[PDB]
Amino acid sequence: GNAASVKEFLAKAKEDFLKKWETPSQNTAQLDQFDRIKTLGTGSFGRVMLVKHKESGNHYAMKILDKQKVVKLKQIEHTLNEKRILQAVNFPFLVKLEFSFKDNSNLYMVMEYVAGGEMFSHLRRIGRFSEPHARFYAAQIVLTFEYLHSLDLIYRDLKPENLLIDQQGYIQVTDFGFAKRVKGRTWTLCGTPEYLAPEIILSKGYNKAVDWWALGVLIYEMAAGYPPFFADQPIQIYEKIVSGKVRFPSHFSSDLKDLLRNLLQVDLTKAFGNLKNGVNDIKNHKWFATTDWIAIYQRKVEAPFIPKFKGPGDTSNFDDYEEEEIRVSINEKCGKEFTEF
Amino acid sequence: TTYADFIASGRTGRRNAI
Ligand SMILES: Nc1ncnc2c1ncn2[C@@H]1O[C@H](COP(=O)(O)OP(=O)(O)OP(=O)(O)O)[C@@H](O)[C@H]1O
Ligand SMILES: [Mg+2]
Ligand SMILES: [Mg+2]
């Protein structure tokens, strides 16, 4: 995202967001304006490829969604949410949507290419992050949720796989697939197993509190090297999540354990982020005592590590994926369903 | 150890959405 009182700042941010939310950008590029180079990653819904824009020579990350698959997996409204929200937001730690368009067969979202790779790859390779390292990333997520939640937005898919490291060593949140603008509670069963809050699993109405729960799981995983609740099958994971019992590694500081006990708390009346002081309860927690919040926002804090970059189109920080031809039918598919995309 | 149990589990690779 673009580089840099709180209430005043947020008021202006909401004004900017609403103008774009009410009148979304559309059809800002076309397929033949890019040369597709290689797949950077895939998920349950789309394929993200490194592409080069012909006229500018700039590299981007193009997310390709097969309309028919979107319908099959019942992600029509979710995908429309994804694009409408991403094109309207603006925060230092949110990936920027540069172009969006569609053709007979697919939907396309061209984002800034974040070359540092997924936090996931670095975390699994190194094993675990030191607490200062984990705290550096956590601070960026706390600020990002503060921003998103102020706009009545719930993210719903926080995980190392959806977090990218940029050239400066800072975080860039991607995959707004489950993002939604809602003022009340919502009920959709969505997210990723290890990060689902108890209320989602129990099919209960939930709110922004699930994002803070996810933050707790993310901090735990970053500092421990493994999730607080893991097993071989999702069902087994859900049973552990609902039990709520959490055990901490021997190296976790007392401050970190206290924070996690409050984030992964079953009592919503005591769960940090959803209390009277809201996000301030988190920002003022002892574990974040050394955190200079404004400096983080302004990206003035020294990053734990800067990813190795060889060139503008270097993809060495990403795994290799099997490639597939991107075909476009001569017949338009799901035209009316995605009219607003 | 918990770490050993995790590494021996079937979910140490990238996790896609439900
Ligand atoms: N802007 C980007 N720059 C670089 N790589 C990216 C970018 N956006 C996404 N990726 C990569 O592509 C992968 C797939 O994108 P994405 O997470 O949005 O797919 P998805 O289908 O929505 O996945 P999920 O199963 O989590 O819902 C990411 O995990 C990441 O590795
Ligand atoms: Mg994803
Ligand atoms: Mg997704």
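Since chain A takes its numbers from Swiss-Prot, the residues it shows come out as 2-5, 15-351.
According to its header, this structure was worked out by X-ray crystallography, 1.7 Å.
Even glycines carry a Cβ here, placed using N, Cα and C.
Look at A:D167 (active site, proton acceptor): DSSP puts it in coil. Look at Swiss-Prot and you will find A:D167 tagged as active site, proton acceptor.
Cβ neighbour count for A:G56 (ATP binding site) (all protein chains, 10 Å cutoff from its Cβ): 24. Per Swiss-Prot, ATP binding site is recorded for A:50-58, A:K73, A:122-128, A:169-172.
Annotation comment: Swiss-Prot describes A:299-351 as domain 'AGC-kinase C-terminal', evidence class sequence analysis.
A:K73 to H appears in Swiss-Prot as a mutagenesis experiment; the accompanying note says: Reduced interaction with SMO. Neighbour density for A:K73 (mutagenesis position): within 10 A of its CB lie 27 other CB atoms from the protein chains shown. Secondary structure from DSSP puts A:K73 (mutagenesis position) in a beta strand.
Quoted from Swiss-Prot, the note on the mutagenesis of A:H88 to Q is: Does not affect interaction with SMO; when associated with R-197. A:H88 (mutagenesis position): 20 other CB atoms within 10 A of its CB, across all protein chains. The secondary structure of A:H88 (mutagenesis position), as reduced to three states from DSSP, is helical.
The annotation that Swiss-Prot gives for the mutagenesis experiment A:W197 to R reads: Does not affect interaction with SMO; when associated with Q-88. A:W197 (mutagenesis position) carries neither a helix nor a strand DSSP state and counts as coil. Listed in sequence order, A:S213, A:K214, A:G215, A:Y216 are the same-chain residues six or more apart from A:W197 (mutagenesis position) with CB atoms under 8 A from its CB.
Quoted from Swiss-Prot, the note attached to the mutagenesis of A:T198 to D states: No phosphorylation by PDPK1. Summarising the environment of A:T198 (mutagenesis position), the number of other Cβ atoms within 10 Å of its Cβ, over all protein chains shown, is 13.
Under mutagenesis, Swiss-Prot gives A:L206 to R with this note: Reduced interaction with SMO. In sequence order, A:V220, A:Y248, A:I251 make up the list of same-chain residues 6 or more apart from A:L206 (mutagenesis position) whose Cβ falls under 8 Å from its Cβ.
The C-beta environment of A:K286 (mutagenesis position), restricted to residues of the same chain at least 6 apart in sequence and closer than 8 Å, is empty. Mutagenesis annotation in Swiss-Prot: A:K286 to P, described as Impaired inhibition by the R-subunit; the structure shown retains the original residue.
Under DSSP, A:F328 (mutagenesis position) is assigned to coil, being neither helix nor strand in the three-state scheme. Counting every protein chain shown, 19 other Cβ atoms lie within 10 Å of the Cβ of A:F328 (mutagenesis position). For the published mutagenesis A:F328 to A, Swiss-Prot gives the following note: Reduced catalytic activity and impaired inhibition by the R-subunit.
Among the recorded positions listed (A:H88, A:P170, A:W197), none has a CB atom closer than 6 Å to any atom of ligand 1. Chain tracing stops at A:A5 and picks up again at A:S15, leaving 9 residues unmodelled; the C-alpha atoms of these two are 14 Å apart.
The CA atom of A:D167 (active site, proton acceptor) is located 12 Å away from the CA atom of A:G53 (ATP binding site). In the three-state DSSP scheme, A:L50 (ATP binding site) falls into the strand class.
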